[PDB]
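Chemist: Shown below is the structure under consideration.
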Amino acid sequence: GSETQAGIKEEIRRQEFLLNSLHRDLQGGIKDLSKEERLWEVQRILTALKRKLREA
């Protein structure tokens, strides 16, 4: 159990970085299902991590 709120902070910087990026890959008449499933993975990781570490 790594109790590191700064952990998700550094992670979420990288995560949100690529998340926003691949989120935009869904825009422009693009038929991509990969980025969206991926952003939800990233989304749920950063969310669940910081919640399990600080909200517990």
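Don't overthink the numbers, they just go from 1 along the chain as shown.
So how was this one determined? The header says solution NMR.
Using the three backbone atoms N, Cα and C, a Cβ is placed for every residue, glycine included.
The following feature annotations were taken from Swiss-Prot:
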- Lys35 to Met (Swiss-Prot position 425): Loss of ATP-binding and transport-associated ATPase activity (MUTAGEN)
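If you look at the structure here, what lies around each of the features I listed?
Modeler: The local packing around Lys35 (mutagenesis position), expressed as other Cβ atoms within 10 Å of its Cβ over all shown chains, amounts to 18.
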Chemist: Through the lens of DSSP with three states only, how would you label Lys35 (mutagenesis position)?
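Modeler: The residue in question, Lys35 (mutagenesis position), is helix (DSSP, three-state).
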